[PDB]
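Working notes, structure below.
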Amino acid sequence: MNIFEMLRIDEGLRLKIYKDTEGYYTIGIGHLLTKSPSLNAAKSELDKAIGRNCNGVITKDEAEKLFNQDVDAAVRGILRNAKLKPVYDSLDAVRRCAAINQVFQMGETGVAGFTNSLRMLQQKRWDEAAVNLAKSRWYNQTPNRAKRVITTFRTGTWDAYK
Ligand SMILES: O=[N+]([O-])c1cccs1
């Protein structure tokens, strides 16, 4: 297991534009295209991202290329965020994957309300952090995925992903 295999499990792979769990146009391995309800706007974003006229469809190689960029950008973002970097750097590599997973799904803005969880993670109070993480819109809206990510934060193992 690694971050790519983990997010591949959580996000799936679809080669045609689909709506994510929040109803937003997405493609590939959870590549958010736009929050716009206009499918044409999503298609424009897709063509811009891939560099050709896709007509709402991409290849597996193209999906994987976006995924690489997205994972990379998530990490680089975390490192530029003054609230996140100290916590991220305090973690072992497995728990860092859980951090990347959460940011990939929710964005840095999504993690803004997680101040108390973040402190508990930095303190390595793993069971307490796990309890706090579940008191969230995130957990309520995507409980099976959040449970996997939280188990990863709690244990620093890949037990939830087998
Ligand atoms: O950067 N971090 O240690 C993070 C943990 C959870 C969301 S981001």
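For this deposited structure, the header notes the method as X-ray crystallography, 1.3 Å.
Each residue, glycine too, has its Cβ placed from N, Cα and C.
According to Swiss-Prot, the mutagenesis experiment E11 to A, F, H, M or N carries the following note: Complete loss of enzymatic activity. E11 (mutagenesis position) falls within a helical segment according to DSSP. Cβ-based neighbour count (10 Å, all protein chains) for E11 (mutagenesis position) stands at 21.
For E11 to Q, Swiss-Prot lists a mutagenesis experiment annotated as follows: Complete loss of activity.
Looking at Swiss-Prot, the entry for mutagenesis of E11 to N says: Loss of 84% of enzymatic activity.
As annotated by Swiss-Prot, active site, proton donor/acceptor applies to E11 (among others).
Long-range Cβ neighbours of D20 (mutagenesis position) (same chain, at least 6 residues apart, Cβ-Cβ under 8 Å): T26, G30, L32. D20 (mutagenesis position) falls outside any helix or strand according to DSSP and counts as coil. Recorded in Swiss-Prot as a mutagenesis result, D20 to A, N, S or T carries the remark: Complete loss of enzymatic activity.
The active site, proton donor/acceptor feature in Swiss-Prot is assigned to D20 (among others); the stated evidence is experimental evidence.
The number of other Cβ atoms within 10 Å of the Cβ belonging to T26 (mutagenesis position), over all protein chains shown, comes to 22. Where Swiss-Prot documents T26 to H as a mutagenesis experiment, the accompanying text is: Facilitates transglycosylation more effectively than hydrolysis; covalently bound substrate.
The note that Swiss-Prot attaches to the published mutagenesis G30 to F is: Almost complete loss of enzymatic activity. The enzyme is destabilized by 1.5 kcal/mol. Every protein chain considered, the tally of other Cβ atoms within 10 Å of the Cβ of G30 (mutagenesis position) stands at 22.
Taken from Swiss-Prot, the feature substrate binding site applies to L32, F104, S117, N132. In the three-state DSSP scheme, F104 (substrate binding site) is classed as helix.
Long-range Cβ neighbours of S117 (mutagenesis position) (same chain, at least 6 residues apart, Cβ-Cβ under 8 Å): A129, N132, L133. For the mutagenesis result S117 to F, the note given in Swiss-Prot is 10-fold decrease in enzymatic activity.
Annotation note: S117 (mutagenesis position) sits in a helical segment as assigned by DSSP. Quoted from Swiss-Prot, the note on mutagenesis experiment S117 to V is: 50-fold decrease in enzymatic activity.
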Cβ neighbour count within 10 Å of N132 (substrate binding site): 19
DSSP-derived structure type at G30 (mutagenesis position), helix or strand or else coil: coil
Rounded to the nearest Å - Cα separation of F104 (substrate binding site) and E11 (mutagenesis position): 10
Assigned conformation of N132 (substrate binding site) - DSSP reduced to three states: helix
